[PDB]
Amino acid sequence: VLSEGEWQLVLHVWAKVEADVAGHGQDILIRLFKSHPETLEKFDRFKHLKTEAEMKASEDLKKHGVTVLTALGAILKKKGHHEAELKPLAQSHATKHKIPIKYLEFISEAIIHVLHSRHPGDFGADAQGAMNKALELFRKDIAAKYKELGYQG
Ligand code: HEM
């Protein structure tokens, strides 16, 4: 479990992310899609996007970057008591979207890269450590729901 001090580091940076959810959403999805091109194939709606310039220009991409960070922030702010928030998500990502756990590991690294590039002073090594723990917690709970449904992985 994260301590109360680790939760404070997490949410302190997250309140900065919430200053500009759309720009953060953008960076994180584009980092995901460039670093791990196989992830872009899961999105029928982004499949046509072939360059970084085209991704930066898509309003739909930026809109759905807000969708992802908003659902994430709702989870983070439950400081581990996230059962009602996480359940629906795992269900649709296991059974409808078919997203393996490993991809949730990729987007975790993209989130951490982008926080570091945008918020140095609030994202030192202690906060990086705390955010990695929170992201591991979220992955571990999702993985348990996956296993139950027959998708573990
Ligand atoms: C930090 C984790 C992520 C969160 C919080 C998250 C959240 C969301 C939300 C809230 C929706 C819409 C409602 C739903 O369908 O249940 C959604 C849709 C979707 N998510 Fe995610 N997601 C995340 C990670 C991923 C990743 C890593 C991928 C793919 C590599 C993925 C693929 C999808 C797809 C394919 C859809 C449907 C888009 C559409 O309707 O065209 N998700 N996700």
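All chain A residue numbers match Swiss-Prot; in order, they span 2-154.
Even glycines carry a Cβ here, placed using N, Cα and C.
Some features that Swiss-Prot has for this protein:
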DOMAIN    2-148  domain 'Globin'
BINDING   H65  nitrite binding site
BINDING   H65  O2 binding site
BINDING   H94  heme b binding site
VARIANT   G122 to A  In metmyoglobin
Can you tell which of the recorded positions (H94, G122) has the fewest other C-beta atoms within 10 angstroms of its C-beta?
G122
What's the CA-CA gap between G122 (variant position) and the residue listed as 'nitrite binding site' in angstrom, rounded?
28
Pairwise Cα distance for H94 (heme b binding site)/the residue listed as 'nitrite binding site' [Å, integer]:
15
Can you break down the domain 'Globin' (2-148) into helix, strand and coil residue counts using DSSP?
115 helix, 0 strand, 32 coil
